[PDB]
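Comments concern the structure below.
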Amino acid sequence: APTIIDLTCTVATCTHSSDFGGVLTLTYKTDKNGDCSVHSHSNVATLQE
Amino acid sequence: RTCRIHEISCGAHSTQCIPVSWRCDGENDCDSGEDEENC
Amino acid sequence: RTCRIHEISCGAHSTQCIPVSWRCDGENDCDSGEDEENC
Ligand SMILES: [Ca+2]
Ligand SMILES: [Ca+2]
C-alpha cells in the first residue's frame, strides 16, 4: 500500500445542508500510486466516498 | 518500463507507474492518456 | 558505458553501473529491463 506522510486537511467550502454541502482537500507526500481508504472518525461529518 | 507486476506503465519518455486496475476505467490517470485507449 | 571491469553498464542515454552478478539474475536491476533480455 502507499505510504502517506505529512497529511494536512483544509476545508474549501462548508454549508450544513441535508446533502453533501462541504468540500475538503488533503495535501500529502506519497511514494507510489495506489488506492487509500478514507474515513471520518466522528459522526458530526459523513464522507461521501 | 518494467515496473512492478501489479502496476503497468503508461509512457515511453516518462516513468510513472499505475495500478492495473486503473487501466480502462473511464477516467484518465496519465499525462499520455493511454489508460483509456483500446478498450 | 565504460565502467569498472567488475561491473557492467546498463544504459546508453543514462549511466547506471551494476555488478556482473546482477546480470541475468531473474530480477530487473535497472530502470530499463535489459538485464533479463536475451539470457
Ligand atoms: Ca484510467
Ligand atoms: Ca538482473
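By Swiss-Prot numbering, chain C shows 111-149, in order.
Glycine residues also receive a Cβ, built from the backbone N, Cα and C atoms like all the rest.
According to Swiss-Prot, the protein carries these features:
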MUTAGEN   C:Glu117 to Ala  Complete loss of interaction with Semliki virus spike glycoprotein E1
MUTAGEN   C:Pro129 to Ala or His  Complete loss of interaction with Semliki virus spike glycoprotein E1
MUTAGEN   C:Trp132 to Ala  Complete loss of interaction with Semliki virus spike glycoprotein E1
Given C:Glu117 (mutagenesis position) and C:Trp132 (mutagenesis position), what distance in Å do their CA atoms have, once rounded to a whole number? 9
Through the lens of DSSP with three states only, how would you label C:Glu117 (mutagenesis position)? strand
Relative to the Cβ of C:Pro129 (mutagenesis position), which residues of the same chain, six or more apart in sequence, are found under 8 Å away? C:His116, C:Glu117, C:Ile118
Count the other Cβ atoms sitting within 10 Å of the Cβ of C:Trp132 (mutagenesis position), across every protein chain shown. 16
Are any of the mutagenesis positions C:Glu117, C:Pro129, C:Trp132 near ligand 2, with a Cβ under 6 Å from it, and if so which? C:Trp132
Going through the mutagenesis positions C:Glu117, C:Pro129, C:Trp132 in order, which have a C-beta under 8 angstroms from some C-beta of chain A? none
All-chain count of other Cβ atoms within 10 Å of C:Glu117 (mutagenesis position): 15
